[PDB]
Amino acid sequence: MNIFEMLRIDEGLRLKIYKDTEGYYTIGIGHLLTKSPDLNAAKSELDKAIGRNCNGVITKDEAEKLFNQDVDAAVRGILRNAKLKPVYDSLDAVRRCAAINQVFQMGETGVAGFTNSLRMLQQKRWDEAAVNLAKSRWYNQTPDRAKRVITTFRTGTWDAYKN
Ligand SMILES: CCCc1ccccc1O
């Protein structure tokens, strides 16, 4: 297991524009196109992203390309973030994948806020961190996924994905 395989399990692969768990237009491997309810605004974002007129459909290769960029951006975002970087840098590599997954799904606004969970993770109070993480809209909206990512944080193992 690695972060791509992890996110690919969590995000799926769809080649046609679809609405994600939040109702937002998305393609590929959880590549969010827009929060606009306008399908055309999503289609314009898709075409901008891919550099061609996709008419709401892309290839597997184009999906993996966006995905590569999205993962890379998630990491680079964490490393740019004063609240996140010290925590992420304190983690072993399996728990770092958990962090990337969370930021991929939620965005770095979305989690830089998780102050208590961040402190606990930094402290390596894994069971406590895991309890705190689940106390969230995140967990309640996507519990099956959040359970897997929390287990990754709690154990620093790939047990929740292995599978
Ligand atoms: C509760 C935050 C878990 C986390 C730690 C470090 C970087 C990104 C993360 O989402």
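Header entry for method reads X-ray crystallography, 1.8 Å.
Just so you know, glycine gets a Cβ as well, placed from its N, Cα and C.
Annotated features in Swiss-Prot:
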type	residues	note
MUTAGEN	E11 to N	Loss of 84% of enzymatic activity
MUTAGEN	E11 to Q	Complete loss of activity
MUTAGEN	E11 to A, F, H, M or N	Complete loss of enzymatic activity
ACT_SITE	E11	active site, proton donor/acceptor
MUTAGEN	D20 to C	Nearly no effet on specific enzymatic activity
MUTAGEN	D20 to A, N, S or T	Complete loss of enzymatic activity
MUTAGEN	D20 to E or Q	Loss of 99% of enzymatic activity
ACT_SITE	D20	active site, proton donor/acceptor
MUTAGEN	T26 to H	Facilitates transglycosylation more effectively than hydrolysis; covalently bound substrate
BINDING	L32, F104, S117, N132	substrate binding site
MUTAGEN	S117 to F	10-fold decrease in enzymatic activity
MUTAGEN	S117 to V	50-fold decrease in enzymatic activity
MUTAGEN	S117 to I	500-fold decrease in enzymatic activity
MUTAGEN	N132 to I	5-fold decrease in enzymatic activity
MUTAGEN	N132 to M or F	2-fold decrease in enzymatic activity
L32 (substrate binding site), number of other Cβ atoms within 10 Å: 19
Contacting recorded positions for ligand 1, chosen from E11, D20, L32, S117 when the Cβ sits under 6 angstroms of any of its atoms: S117
Pairwise C-alpha maximum, in angstrom, for the residues (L32, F104, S117, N132) that bind substrate according to the record: 27
Set of same-chain residues at least 6 away whose C-beta sits under 8 angstroms from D20 (mutagenesis position): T26, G30, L32
DSSP three-state assignment for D20 (mutagenesis position): coil
Proximal residue to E11 (mutagenesis position) among recorded positions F104, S117, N132 (C-alpha distance): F104
Neighbour count (Cβ, 10 Å) for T26 (mutagenesis position): 22
Mutagenesis positions compared (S117, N132) - highest count of Cβ atoms within 10 Å: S117
